[PDB]
Amino acid sequence: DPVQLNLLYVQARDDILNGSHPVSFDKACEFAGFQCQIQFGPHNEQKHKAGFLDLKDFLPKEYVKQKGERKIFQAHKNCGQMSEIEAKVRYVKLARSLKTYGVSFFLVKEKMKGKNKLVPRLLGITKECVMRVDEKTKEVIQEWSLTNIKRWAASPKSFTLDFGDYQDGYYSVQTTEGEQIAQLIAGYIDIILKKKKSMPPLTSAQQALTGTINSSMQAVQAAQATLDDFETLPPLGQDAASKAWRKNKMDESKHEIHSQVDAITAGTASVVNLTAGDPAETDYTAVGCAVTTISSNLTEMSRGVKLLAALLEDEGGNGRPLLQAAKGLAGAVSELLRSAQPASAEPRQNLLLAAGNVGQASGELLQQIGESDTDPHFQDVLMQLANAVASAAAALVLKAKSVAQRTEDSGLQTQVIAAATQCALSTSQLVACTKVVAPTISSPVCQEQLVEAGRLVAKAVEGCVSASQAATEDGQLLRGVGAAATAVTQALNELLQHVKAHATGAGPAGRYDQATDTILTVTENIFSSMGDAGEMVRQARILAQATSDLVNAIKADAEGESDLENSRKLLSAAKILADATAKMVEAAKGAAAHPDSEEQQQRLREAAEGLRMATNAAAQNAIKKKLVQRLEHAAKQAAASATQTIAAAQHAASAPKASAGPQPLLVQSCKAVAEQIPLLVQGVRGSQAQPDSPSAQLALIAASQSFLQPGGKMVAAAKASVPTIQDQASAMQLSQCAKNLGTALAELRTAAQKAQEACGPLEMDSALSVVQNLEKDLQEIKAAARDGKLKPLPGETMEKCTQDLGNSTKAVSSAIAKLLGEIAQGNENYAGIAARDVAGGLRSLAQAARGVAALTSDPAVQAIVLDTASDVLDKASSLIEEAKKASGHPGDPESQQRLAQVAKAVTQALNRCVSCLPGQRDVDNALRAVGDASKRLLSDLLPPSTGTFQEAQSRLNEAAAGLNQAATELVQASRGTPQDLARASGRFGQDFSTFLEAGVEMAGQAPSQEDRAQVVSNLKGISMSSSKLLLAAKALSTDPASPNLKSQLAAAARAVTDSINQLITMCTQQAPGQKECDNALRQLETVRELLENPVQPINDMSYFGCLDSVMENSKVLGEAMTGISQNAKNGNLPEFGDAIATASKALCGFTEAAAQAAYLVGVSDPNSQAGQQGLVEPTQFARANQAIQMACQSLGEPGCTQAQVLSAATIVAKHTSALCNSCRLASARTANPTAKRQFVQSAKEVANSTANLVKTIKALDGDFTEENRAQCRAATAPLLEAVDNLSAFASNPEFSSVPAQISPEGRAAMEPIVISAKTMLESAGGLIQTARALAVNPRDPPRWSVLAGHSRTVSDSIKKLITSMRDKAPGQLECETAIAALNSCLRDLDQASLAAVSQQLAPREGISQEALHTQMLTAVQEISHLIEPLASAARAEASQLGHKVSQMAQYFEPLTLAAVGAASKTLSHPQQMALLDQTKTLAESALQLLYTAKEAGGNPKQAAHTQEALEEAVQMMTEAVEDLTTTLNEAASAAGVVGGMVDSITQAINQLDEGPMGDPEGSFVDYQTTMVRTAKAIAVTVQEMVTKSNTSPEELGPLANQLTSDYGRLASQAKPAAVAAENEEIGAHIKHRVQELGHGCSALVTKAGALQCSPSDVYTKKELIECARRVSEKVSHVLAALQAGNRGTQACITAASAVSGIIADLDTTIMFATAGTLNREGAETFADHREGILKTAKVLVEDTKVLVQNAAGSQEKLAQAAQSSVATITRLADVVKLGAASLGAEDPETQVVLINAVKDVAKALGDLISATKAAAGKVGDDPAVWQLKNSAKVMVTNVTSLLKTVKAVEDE
């Protein structure tokens, strides 16, 4: 039947060629073969070539352009010329068999999983099937049957499909034809189913608020009841140091009490503001965020008052009025909440009246405290001004009401009625809010509420004016506006008057204050704007007149003053400025002459500095004093916004009490700050007392600078706690407090630095002042010691005083090393910092010493430690006063010696003071017993009586196990009471001397007497190892609970067990024949104790490492037992013992590797938390010190032989070089700037000593001269002193070893490994003894029976332990946990997506759309902050991976929950669908990462096929967060809200301060080339913002976003720029300018958005413009500090920008040359242009020569060189356009090449400039320098080509 076959043929051709049928190109090539077989017939090979075959009508139009024409031709030969009807049947059957038959196809964009991307998929629809088919292959990738669909959907652009059953997840694909697909699939599934056919009710939100206030109210009264009872207070007595604590807690409470009453007032306003909205519109959660704030801070007030009140009662003051104040406040708070409940329907006045009481009530409470900053008179101003604003309100009410009579239209009548009514409540609302906020106007948050209410009345006023417009063209409008204008003016009066009290250090100002302040602001520009000549002089102008006004004013003042003596000093000081002013004036004129001389800018500055000082010389001291009140009001501000967050954790985080997750790292973090505040506020009150004493100002600076780092960690922790918290009300109360604290820190870091430069230098006598004050204080204590009644402080115990006193001395000893390192470096300003540390520790030590005495009992015991404490003070006091005395002249050799001589004494003093403590005792006895034993051990050990040479020496080893037993006691005693540890040491002490006596007696018993020197050295090595082990025990005696110290004692015990082995190997006798077996038995005893409790890390090598280390040790122990066993049968003793030593080394390694396997698994438990591993490894550092000093100790004895001489160099140079590297790695990871300088300096001292010593050891090589040996002895001292110094530096407690915390259940998972490990030694231990006897007798059945019995038990422990190790596999349990938790989070979205697709997603009514995004944001921010630490763990270490993933999961359900809501509120359906989709991608990628991490498992052995997957996974998600974070920020900008923008700044300021500084990629130049370019953007943007304010204010949103984003970039490169700059001063300035730019933008952007919510306000449109100038100025400063880079130059950059601008100017000439407009003027000749060019051109090349020759040199000359270059080109640019015009545009093409010539020449100049920029501060043979000459020649060749070019166009 050919007719139907031909019709099938034709219709299949239709279906395929139009593209309606997906067919791959190859299959389409067979189709085209059929085509030619039929319509071209049997094709001829010769004639059927390309050229006559039309592809478009011969192939599907999608594959016609694939142009495989000859490929299609061999497809024709493939089909050949075979029969046409069989060609027809092959055509039809090849079309049929393809799975894409019988099914329509659609191009639908599908979303790849893992990216916010879209790819085509030709989705296939079948009568029975749903199939996804790839676009390219045209082949099925996946298949579904119809019967599984359950609910499809239609969207204007989407077609969502679901299955639910087979894959957990649905099929969402967008397409413009979703409607037709939906109806078609509906019909298809209908057919498939028919085949198998047979107002009192509250809004749901209000319930939540109702409970929260109910929950709060219950907490309220409970707090209220506790008030009435004066509970207690610890007894402290009359001690002056105690009395200080009595004073401090009171004052601390005074600040503690204030912050909450500051919070309570602020919260109440938030209720008042937010409730005023229409119900069904308000943010109840915010009210919850308010009421919880009201309640949570209500109760910490209750704790505070009682503590204060009790303190008041020991004083004569009666606490009764205080409590009466508290209870009065308490009820007022409560009575408010009664009107807060949405159920109660009281009139609105009740709420407003209730709040006013709170402010009224909270007023007198502060009046009882006396802690109110605001003036009482100022409150009345607010009181009346509010009424004054209220007064104008009444006026507009009447006039608007007057319009009501004028009004005529129904409804439009009441609209004006409505508007006026709204104002009346609004202003009354303003009246109440102002009353509420009255007593706490100081805090910012109170102020930020007041303006909102002030904004609210302003908008309502504008509404009334709009309402008045509804009337008809009468004077009522004019008189209405005249009423409105007063109301807005009154509001402005209320707010500016409001802002005045915001920053007021003191009320009175003096006389010259307004003059004084002016110079500061402008001097500040002068210091800031280094590197820009124009700015400095420009300010120098405005300064010089301004200070002259002071000069004039004081001059008239002296005239007015009548006393001649004072009239002198007024004038006398006045002259000092006059000299100072002119000195600046002339210097200013000097730098003006030389713009680019970096010394002149230094000159202009340095005059300005004394200029400030000269104002201090004048009677007003404000230049210095004012900069303190900008700190005293900063510290209190941060101190409050700390104690308002500290409480905001206790209440809110108590709800879960979850031991996993982020909470337990929060409360621990909050601990540090909670004790830092009392050190801060106590300082602030110190400055408030004597502002005229520079010591206090340094203290306030000292405290504030320290505060930041402990404080900062809270914020980066709290922002990581926000999502997990479940009770939304207590959640938001945390984030808002964290953001406030976040700001109040960046405004501390700034205001601190100002104080640092302004404040006078430490002069390292404030330390002398403090120690002398301390000297007298403890003298009173020593005087009060005989008084016999000294009571301890509240918080310390005998076991607690020591662990700091023990720590304190190690700090001071470390501190003193700082001082010496600095003084040798020469009288730095850090040298003053060192005196601070030494003083600072001395305050700690003295305070600790006072603590012990007050707690210890016996007065004679008491008195002695104070003496050695007092001895430390006086001895160290001599050092400090000597340090400054020796600081006068650097480079004096006796100075370092006289310093060190005293500096040795202070260390000698401290060690005495530590031991003088009687608590730890009698260890001194043991060490001295060892030490005194060393003296007779050091000298000529000779046997007075031989006894038995062989037997008594053998008898010695029979006593050897006792000393080994003696040591193993100590480590056991390390787990008991400190008194108990004395016993084992005491028994060890007697054990050492007793065993040493038998040691020394038979030491000289050996025949050879050269062996006598060996055996004493053998006893030496045992001595020091034991001695230092006791020295290790000396440490633990003062710090019991610290596990890091306990590990060091175990390591020291390992020192002796090897050291005792050192004797037995060679010197002792093998008469028993098994001496190595005891070495096995002794080591087996010692290794056991190390495994006994692995609380702290035993090694650095990680888990999978210790798995292999165990794995290899398993095999060797398998081999070793074979080795010893068979030799026992052979009875061959020497080879029998050989495998023993390897076995023990296998055992010692194995148990260490097994102990590490314990600690690792122990940490991985989710509850536990790890440590930071420190900087200097206590294990490796200690022996590194030991080995080096052991080496030089050997050369100390007179007899130097190449046997010991050459070995000494090898052990020294191998270790001392390594010891240097330890500092260098640590120094780059430190955060203390002092440590960086000190580590480098000290590490080089050994290197200098190394060079001196290595020369001498080479000088002694082959000479052996006594002086050559003596000069080796002399050169020993520098290295030993240097290493001891550096070691003394490292014992600072802050540097290393925070002990990781292990959960109980964390210990649970550890025991299975521990138990099996323990018994293996037990099985081994009994197996060891079997070997010794069996070496003698070849066989004995019971002995050889237990030999196997233990060995399998040895084996069973080994296999069972390994079984646990591989099966436990840390990191692959919680990954499964997270994945499931993650995978469900995906499911919700996929359904929630579907619900919105058909428009069913119901908007949750509790929350406003703005708040959802904020949560949806802080959720996302945390995720991206954890990406890299997770990608780190998945590579190297598993223990950390255990905790990280569990953190990256818990952020998701709080996100997805928010995301479903987030898209629910949004109205435009395309927005909500995408808002979810990008979120859906985020989890999807995150899941992909988690899979790889599981496979990564923290395994170093996984190959690149797995390793690459990790990295390529991170990138898919890292850019995913970037995709989402925009979609929120941007959507948070269209709306007027500005949050996050005001946060990403206040954070990228703090991120700028802390971290590692190690010079990542890039020079200081290639930073400065981009960083400046970025700096321009935030400049071009603010001027792009000013214009929009007048023109079209609705666009301020995205601009403010584009601002704060770029300031992110300028923040990122800043610190790497600072570190890579040559001079620290250049670096620090590039930072500090960026920061002082930060506070500018935050103020800018907050206004910027606020305008968008009042687009036609007039007074906010002012402060925008004024602030917009402030940032633009600051950019000029940070640009100026960027010009302080002598490396590279703005001359390099600006020229390139300018010459490109000249190219753009040439392009404008090119536009005219192209347009032909550029015509000739008059009869201008050409030689004028040519010759003018001729000079410039040859001037350019000479300028080029001076330019190129300056690639190495001072910035100044190359600056003019570039400035000459820019001059040459622009002068050339002037003449060329004149020259080009000289031909006229009648011959434009002649002009074109000419202007194109310079267009190319100027380009070459820029390339030369760009090469010049890259070629600066270079070596003579740098790869760029030849690149310079090439570019130089490029200029040379182009200009000559230019010269000829014009020379040839002179004619036609």
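Following Swiss-Prot, chain A shows residues 208-405, 485-2138, kept in their order.
According to its header, the structure was obtained by electron microscopy, 3.7 Å.
Each Cβ is built from the backbone N, Cα and C atoms, and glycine gets one as well.
A helical conformation is recorded for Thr809 (mutagenesis position) in the three-state DSSP classification. Remark: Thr809 (mutagenesis position) has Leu829, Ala894, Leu897, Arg898 as non-local neighbours, by Cβ distance under 8 Å and separation of at least 6 in sequence. According to Swiss-Prot, the mutagenesis experiment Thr809 to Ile carries the annotation: Reduces stability and binding to VCL with little effect on binding to APBB1IP; when associated with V-833; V-867 and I-901.
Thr833 to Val appears in Swiss-Prot as a published mutagenesis result, with the remark: Reduces stability and binding to VCL with little effect on binding to APBB1IP; when associated with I-809; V-867 and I-901. The Cβ of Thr833 (mutagenesis position) has 25 neighbouring Cβ atoms from other residues within 10 Å, across all protein chains displayed. In this structure, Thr833 (mutagenesis position) is part of a helix by DSSP.
What Swiss-Prot notes for the published mutagenesis of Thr867 to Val is this: Reduces stability and binding to VCL with little effect on binding to APBB1IP; when associated with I-809; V-833 and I-901. Counting only residues at least six positions away in the same chain, the Cβ atoms of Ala830, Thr833, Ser834, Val837, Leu897 sit under 8 Å from the Cβ of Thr867 (mutagenesis position).
For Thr901 (mutagenesis position), the same-chain residues that are 6 or more apart in sequence and have a Cβ closer than 8 Å to its Cβ are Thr802, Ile805, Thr833, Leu836, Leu863, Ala908, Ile909. Quoted from Swiss-Prot, the note on the mutagenesis of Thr901 to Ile is: Reduces stability and binding to VCL with little effect on binding to APBB1IP; when associated with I-809; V-833 and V-867.
Around the Cβ of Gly1404 (mutagenesis position), 16 further Cβ atoms fall within 10 Å across all displayed protein chains. For the mutagenesis of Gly1404 to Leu, Swiss-Prot gives this note: Does not affect focal adhesion (FA) formation, cell adhesion and spreading. Impairs the interaction with KANK1 and abrogates KANK1 association with FAs. Interferes with CMSCs clustering and causes microtubule disorganization in the vicinity of FAs. The structure shown keeps the original residue.
DSSP assigns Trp1630 (mutagenesis position) to a helical segment in the three-state reduction. For the mutagenesis experiment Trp1630 to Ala, the note given by Swiss-Prot reads: Impairs the interaction with KANK1.
As a published mutagenesis entry, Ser1641 to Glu appears in Swiss-Prot alongside the note: Does not significantly affect the interaction with KANK1. Within the same chain, the residues at least 6 positions away from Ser1641 (mutagenesis position) whose Cβ sits under 8 Å from its Cβ are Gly1404, listed in sequence order. When secondary structure is read from DSSP and collapsed to three states, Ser1641 (mutagenesis position) falls in the helix class.
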Conformational class of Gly1404 (mutagenesis position) under the three-state DSSP mapping: helix
Around the Cβ of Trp1630 (mutagenesis position), the count of other Cβ atoms that are within 10 Å: 17
Flanking Cα pair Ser405 / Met485, between which 79 residues have no modelled coordinates, distance in Å: 49
